[PDB]
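Trainee: First the structure, then my questions, so here it is.
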Amino acid sequence: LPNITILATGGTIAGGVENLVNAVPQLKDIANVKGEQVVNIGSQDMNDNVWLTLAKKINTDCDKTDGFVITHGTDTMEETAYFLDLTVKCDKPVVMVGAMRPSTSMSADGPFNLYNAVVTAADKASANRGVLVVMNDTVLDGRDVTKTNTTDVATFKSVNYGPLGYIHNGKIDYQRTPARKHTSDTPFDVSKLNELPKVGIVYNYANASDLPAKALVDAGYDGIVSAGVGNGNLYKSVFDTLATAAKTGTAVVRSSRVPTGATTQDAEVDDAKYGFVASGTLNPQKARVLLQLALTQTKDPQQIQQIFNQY
Amino acid sequence: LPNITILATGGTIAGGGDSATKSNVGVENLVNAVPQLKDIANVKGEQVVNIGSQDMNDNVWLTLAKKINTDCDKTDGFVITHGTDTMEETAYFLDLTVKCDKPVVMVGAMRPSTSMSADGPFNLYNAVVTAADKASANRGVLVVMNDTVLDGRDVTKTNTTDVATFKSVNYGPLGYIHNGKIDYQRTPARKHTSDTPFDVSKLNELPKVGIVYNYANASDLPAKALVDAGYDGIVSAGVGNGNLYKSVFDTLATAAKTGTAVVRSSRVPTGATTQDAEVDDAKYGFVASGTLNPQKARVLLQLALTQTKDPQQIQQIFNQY
Amino acid sequence: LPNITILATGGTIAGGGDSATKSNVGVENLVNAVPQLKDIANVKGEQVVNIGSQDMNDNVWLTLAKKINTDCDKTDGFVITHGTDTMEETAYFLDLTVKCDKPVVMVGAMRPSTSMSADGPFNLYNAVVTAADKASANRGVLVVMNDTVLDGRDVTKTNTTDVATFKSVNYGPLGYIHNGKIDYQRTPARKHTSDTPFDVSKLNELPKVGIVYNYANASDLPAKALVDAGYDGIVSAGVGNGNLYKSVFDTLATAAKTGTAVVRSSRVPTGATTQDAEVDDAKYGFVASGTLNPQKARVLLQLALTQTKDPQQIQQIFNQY
Amino acid sequence: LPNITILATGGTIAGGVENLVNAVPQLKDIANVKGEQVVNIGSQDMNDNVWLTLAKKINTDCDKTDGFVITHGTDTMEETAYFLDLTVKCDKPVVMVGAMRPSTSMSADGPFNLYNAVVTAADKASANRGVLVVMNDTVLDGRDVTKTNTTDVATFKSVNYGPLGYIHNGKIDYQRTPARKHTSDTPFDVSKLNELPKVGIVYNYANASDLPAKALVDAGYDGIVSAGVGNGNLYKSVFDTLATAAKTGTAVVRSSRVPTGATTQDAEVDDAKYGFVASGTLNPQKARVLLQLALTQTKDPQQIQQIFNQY
């Protein structure tokens, strides 16, 4: 059976980490499982330092195991998954998993989610598909996956392009793979980084204040992601503040608060005139992930736009 | 035929039929752009304001509510043409502040009126059908898009470009439109229009309420900037079931005990931010938004703050409207 | 605490808590498999029948309706445990024939009770919560699955394996359940339970109604076989908005003028099969099903045929229930 | 500009076929369009003879054009699309398109759907993705696409695995391609066939009659697809009739009336014992398509099951 490493970032999702094989004994029939506690935080407190720790650990320990499962809180799992999708260089499956119900609650979803995550990490067909999220019997790619509902066990969906495969009786039928470049096909190399460029997110809505945007600019933030209205549009005072900042060198990415679809180039904002970048199907928190990593390579809006077109 | 007033807030959502007859109009041309409006209503148009909906603001909201409430006895129903980007916010504001019980229907277009297969003309026709239907009364303010009647509280823009973008993502639509007929199977249970206490006829401004986003390694600077500006309320677009990044939590905990109303909503597009989850709202003086997303929670918080600053009373408001 | 009766129609959807105490139950063990039922209700269980729901039939339907109507005054609410494959059919049959106004809630499980992360226990808990809630009365027969309360008319199985499969795909759910509390925001407008004329207490059989599928190059032999057997009604699972393959159309046109009731439904999983579309129903004597899918249209057609054979009166029934 | 052939099977969807460039003049700016009327029927009357005509025409005329657009009624478009997905051997885009509103109705969707279908057929990136359906600004694969709503212009969706790309301003961002084998990677060759094996569909529901199933068996049908309940289950009397028929050599495929998900092997029916085949994510009408073509190659249930696992 394959050697699978479980990297935990918080509390247990079934039934500490070295006792998962006794909480889910059926794991022993599909893998030899070894567990390590990397951090212990709630995922609402996820941060850049944990991201760097996780990427470096996977890239360092790749040769010591056949696949990785990362147990993670659901709140920010979609952000961590995409960060690792862009920075992991390991050739072996990396699978993120969580639980929408507490492990001690009735009909807890964690045990079977963990089982199916280990199935996915052990499947030779899972390799070269990027970093994966496995939730509710489904294999999802780290780029498009997002939390769609605040409480449903079925909350995680790839809302623009769909799942990669479904799991039944411990077997996966993969019918899709992400076309955007991931893992060893990206230039992002965080092995020597102690920190990431500073990128914040501002919301747009009727009568929106420019004060949040101005505060990030005044703090010297390297980039700002706009959660715009509709197809990435901005309330006038927010636009004005971000347009001035882009002329001073702040990177500005237009995303959307709208939960599906793409913030497109060639719409109602002349991005080239203002020095802005359109996020495509990346939602604001995912756009932040790629913008931070883009800013490790370049500050030029045309080159950042090309990054947002390839990854 | 019913008298229907169209209130325009921006550009035309339907064009055509405007060839001149003299050798030598705007909203008044809609009866020529969509000539079959004649079959279903007596239409009169007024241009209230002309702005893109990404620049929607409190002043336009107050103008619309006051106009509808003042002109209720002069017409049988209202249609408001509005940009799609913030329609869901205006719809809910009017849902809470309109006291006319005659139908008020909002409508827009996801394709330009000059484009191939423009959706505006048929959307406008169906909006007038809805405003003319006696069965549409007493259901609150409505949004009519893509052959569907949606209630103003739950309706939201779900896709950046699709003509089918507007959905009531938690509780579903009220009715579907086919061949100019509506089969209504639902009505909102939350209190609306004349069953709310919100009365803005005499108000010239609304309490200041801003929105902050949560994500990994979120800065507290947006929240701090609102607090420094003396904002009356702050809505948090939380992660998951309304949770907060530690730095943002710290600032909002301070703000809630120092005279700021704090509502926990969620960046997650469906589902409720609940009480009795993983944030002790009673300890911190916070309010949970329920199924109201951040921009909709801002609407209700602004209006709540015209009545009260007490967090327990604001929570009751968020449990009733 | 309310008295809640559980009527089981098959295997247990929750297990455990059954260790013996003597050195030397089935549905009666559910209070041990889900011990927190004690916190919310006084539960008594009866095994009505024991079958897989793919073998559901008219006799079980009649038994359930009669039992609920007979035992209504002996309890405060009912929960029916049922297989998922045909739950949506039984739910609608009971929605039309139950005359008790106390809550009747159906519940099932998409994972075996012995499996990892089995959904049955929490589904049953939430079903009892719903049946015990005074607010659940007068909303018709309900289905409670995956923390959601769904009305029996619109609820359908949308996925072959997902625990979240049951959805009200046209008009949405009535309420969501969190921490043992329901926030109801909707109720069905179509007439149900004591507002219908359908009374099956004295009936030992139901009219014969079959379903035929439409597709490219569809054979007329299924339809002809029903007609030859003297079926009282035939439901067509049409293509698109209720359309029929030419050979099937020919047979059903003949059947409708020769004493068979013919209802046009659709294999398409959401939306209505409408009147005034591309099938002249008046000319052919057909009835359009609206949002009722084929198996749900069969339920209403069977019951319509206990009252009338007249296609105009059956159409009115399909417009009211 | 590319040469695009429009093959019409019914009435016009914009504004006969030789006049589409004047109904949608913007087509002239993206392609040189030539139109042919192959048949003129409503798609509710679609049939095997039209399917054979279309496949042979595309395979014969492949060298004479750069891509194909087929105008088709929406009712059975998902069946024709999958038939062609399995039988077209041409290396050039084949794109199906229709309209949910009449061409003479307000806000008719046909004109822009046709424009976007020609965009897709002209895009070099559309090749080698199988037969496509283009509806409501979206490119969908012929296998998974299905009509989800009776009237909505947005009705067509790939409900299990998602779309291949979205179209904005005449440009497509493809992020997916079907993994199941299609077009020139299948063995199905209809170039010399005058007819297809007889395959019918029976519905399952409470108290279901076995008489439809028995009628198809008595007519000597080569195959029967069951629209089962849940995960492909059958009402007892239908099961019994189909089990007896399978022992006599009738091919029997279990599908489901449930609109998403897979009728799986290793569930509540012992397919190997009874000689049945599980359809996977193919719905009943799509399962019929593949079963008919399977039966041109083999009558053995294990070999038919392998076909349903590869195509």
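Numbers in chain D track Swiss-Prot; the residues on display, in order, are 23-37, 53-348.
From the backbone N, Cα and C atoms, a Cβ is placed for every residue, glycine too.
Per Swiss-Prot, active site, O-isoaspartyl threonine intermediate is recorded for D:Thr34. What Swiss-Prot lists as substrate binding site is D:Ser80, D:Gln81, D:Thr111, D:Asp112, and the listing cites experimental evidence. Listed in Swiss-Prot is the mutagenesis experiment D:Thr34 to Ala, annotated as follows: Loss of enzyme activity. Annotation of the published mutagenesis D:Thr111 to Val in Swiss-Prot: Loss of enzyme activity; the original residue is retained in the structure shown. The annotation that Swiss-Prot gives for the mutagenesis experiment D:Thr111 to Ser reads: Reduced enzyme activity.
Could you give the neighbours, burial and distances for every feature on this list?
Mentor: The DSSP secondary structure for D:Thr34 (mutagenesis position) is coil.
Taken residue by residue with DSSP, D:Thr111 (mutagenesis position) is part of neither helix nor strand, so it is coil.
Listed in sequence order, D:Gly53, D:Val54, D:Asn56, D:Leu57, D:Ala60, D:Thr108, D:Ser140, D:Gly147 are the same-chain residues six or more apart from D:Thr34 (mutagenesis position) with CB atoms under 8 A from its CB.
Residue density at D:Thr111 (mutagenesis position): 25 other Cβ atoms are found within 10 A of its Cβ, drawing on all protein chains shown.
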Trainee: Can you tell me how far the Cα of D:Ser80 (substrate binding site) sits from the Cα of D:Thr111 (mutagenesis position), in Å?
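Mentor: Between the alpha carbons of D:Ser80 (substrate binding site) and D:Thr111 (mutagenesis position) there are 7 Å.
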Trainee: Between D:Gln81 (substrate binding site) and D:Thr111 (mutagenesis position), how far is it from one CA atom to the other, in Å?
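Mentor: The Cα atom of D:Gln81 (substrate binding site) is 9 Å away from the Cα atom of D:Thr111 (mutagenesis position).
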Trainee: List nothing but the one residue from D:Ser80, D:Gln81, D:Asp112 whose Cβ has the fewest other Cβ atoms within 10 Å; the candidates are the binding-site residues.
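Mentor: Looking at the binding-site residues D:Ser80, D:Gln81, D:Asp112, the Cβ with the fewest others within 10 Å is that of D:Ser80.
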Trainee: Just to be sure I understand the break: D:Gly37 and D:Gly53 bracket 15 unmodelled residues, and I want the straight-line distance between their C-alpha atoms in Å.
Mentor: 9
Trainee: Does DSSP put D:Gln81 (substrate binding site) in a helix, in a strand, or in coil?
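Mentor: The residue in question, D:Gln81 (substrate binding site), is helix (DSSP, three-state).
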Trainee: Roughly how wide, in whole Å, is the group D:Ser80, D:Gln81, D:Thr111, D:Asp112 that binds substrate, by largest Cα to Cα distance?
Mentor: 9
